[PDB]
Amino acid sequence: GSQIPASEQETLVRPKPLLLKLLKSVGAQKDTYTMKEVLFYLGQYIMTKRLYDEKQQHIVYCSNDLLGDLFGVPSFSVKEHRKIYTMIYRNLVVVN
Ligand SMILES: CCO[C@@H](c1nc2cc(-c3noc(=O)[nH]3)nc(-c3cncc(Cl)c3)c2n1[C@H](C)[C@H]1CC[C@H](C)CC1)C1CC1
Ligand SMILES: [Cl-]
């Protein structure tokens with residue numbers, strides 16, 4: 001988190017189909033998103049589908065959800081920031 005630049009939030013991205021499917025269940029459908037948007041929408045999606053909770057030792061549990069299929073893990077810590085960006089980057093392309 002400390003070594004992640006604030007400029008990351010401005011990266012412009014095109015979600016691959018499965019990630020786009022998830023995003024469209026929580027936000028406006030667009031072709032190009034910022035990473036700020038993707039993180040916000042994923043966070044709301046997680047909360048909405050109860051994949052994360054108080055006192056779960058900061059773990060998101062996604063094995064019963066399409067998110068698990070996108071990310072290819074059954075669970076992950078919200079504290080593992082660089083791993084989160086890697087799992088996200090597998091499901092989008094950067095637009096420049
Ligand atoms: C309103 C809902 O909030 C979500 C949330 N909780 C967090 C706690 C900490 C955190 N980091 O260190 C600690 O000790 N805690 N970090 C992030 C975080 C923020 N931005 C980028 C990155 Cl990579 C991580 C947190 N998020 C993000 C919005 C959320 C973004 C989507 C990502 C796939 C999973 C995390 C909950 C999961 C549903
Ligand atoms: Cl699902």
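These residue numbers are counts, starting from 1, taken along the chain as shown.
The way this entry was determined, per its header, is X-ray crystallography, 1.8 Å.
Every residue, even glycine, has its Cβ placed from backbone N, Cα and C.
According to Swiss-Prot, the domain 'SWIB/MDM2' annotation covers 11-94. Looking at Swiss-Prot, you'll find the mutagenesis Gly43 to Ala (Swiss-Prot position 58) noted as follows: No effect on its ability to induce apoptosis.
Across the domain 'SWIB/MDM2' (11-94), DSSP assigns 37 helix, 15 strand, 32 coil. If you take the C-beta of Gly43 (mutagenesis position) and look for same-chain residues 6 or more apart in sequence within under 8 angstroms, you find none.
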